[PDB]
Amino acid sequence: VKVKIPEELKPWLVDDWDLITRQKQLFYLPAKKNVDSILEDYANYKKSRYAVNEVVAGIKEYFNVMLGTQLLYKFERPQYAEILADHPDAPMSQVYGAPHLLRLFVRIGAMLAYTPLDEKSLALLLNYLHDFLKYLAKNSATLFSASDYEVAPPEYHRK
Amino acid sequence: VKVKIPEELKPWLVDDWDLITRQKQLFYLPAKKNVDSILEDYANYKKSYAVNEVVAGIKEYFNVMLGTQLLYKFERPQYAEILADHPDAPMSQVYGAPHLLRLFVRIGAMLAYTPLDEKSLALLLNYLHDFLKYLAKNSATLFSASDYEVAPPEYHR
């Protein structure tokens, strides 16, 4: 329902897909900069001077639900199975980082399927999500990088 | 967001849980009557904007929640098969009424995050309750131990 990925983040979406799907790398897990910390940075940043705490809590919950169903490429499913077995009940927002978070925003525009019941609340939320995406975009040099990935070893492929 | 399931459907909820968790049966997949058709059935029944949003929203939440929220442990391997036997197939195309009903047990917690004034929220709850009323009304046809089968000894392995 009109969640726009900043144009400057599209190349990264392709690089992320390439790293996982073509190069058979995996994001290094558990994350050096997890979704929880990224959301806390954002909330702190906005709090510098029905608001941020709600947005951030909402993003984290949808992330924690959708990661295992929507935001993984096929090649990542074993790694994800391992995570649950190693860190059970530990929320995904504690394990994954920025790349998978970005992937949420490419799909979250569908959850926004009751909010068009409330045109005004929608607008405000869309403004927050776009603001957050722009926060990720301008911070891309730290958040999105091939340095957070590692080629999966031959044992990973075996399964 | 307190979603009340019709009293009529609570015994099925237990039976469903019994069939999977005690009897070690699995719902027959893919469903002879999937979430998409049920959603379609309901929309037709209503029409004869909010209904459309409600139905789309039901589907979205089902597709997102199924694999991490709506399954008992014993069902996990079947779901992994599903993800192989039917890739790119949304869950709403594969699963049927039982799981759809389990959603209404979980979605209250999820929608507790979306932004809803007192009116939009109540309006949502009313339509959700109205869909549940639709499920109860068609219970004999939608919820049945006959859609379940004992799992093979190999599934156990």
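Note that chain A is numbered according to Swiss-Prot, with residues 195-243, 251-360 shown in order.
This entry, so its header tells us, was determined using X-ray crystallography, 2.2 Å.
The backbone N, Cα and C atoms fix where each Cβ goes, and this holds for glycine too.
Copied over from Swiss-Prot:
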- A:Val208 to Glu: Abolishes binding to MRFAP1 (MUTAGEN)
- A:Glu234 to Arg: No effect on MRFAP1 binding (MUTAGEN)
- A:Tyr251 to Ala: No effect on MRFAP1 binding (MUTAGEN)
- A:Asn254 to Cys: Reduces binding to MRFAP1 (MUTAGEN)
Mutagenesis positions in contact range of chain B, given that the Cβ distance is under 8 Å, out of A:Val208, A:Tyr251, A:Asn254: A:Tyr251
Pairwise Cα distance for A:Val208 (mutagenesis position)/A:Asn254 (mutagenesis position) [Å, integer]: 31
Listed in sequence order, residues with CB under 8 A of A:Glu234 (mutagenesis position) and six or more positions away: A:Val257
Chain-internal residues near A:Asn254 (mutagenesis position), provided their CB is under 8 angstroms and they sit 6+ positions away: A:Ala237
Interval of 7 unresolved-in-model residues, reported as the Cα distance (Å) from A:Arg243 through to A:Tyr251: 17
Structural state of A:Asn254 (mutagenesis position), classified by DSSP into three states: helix
Cβ-Cβ neighbours of A:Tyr251 (mutagenesis position) (radius 10 Å): 10
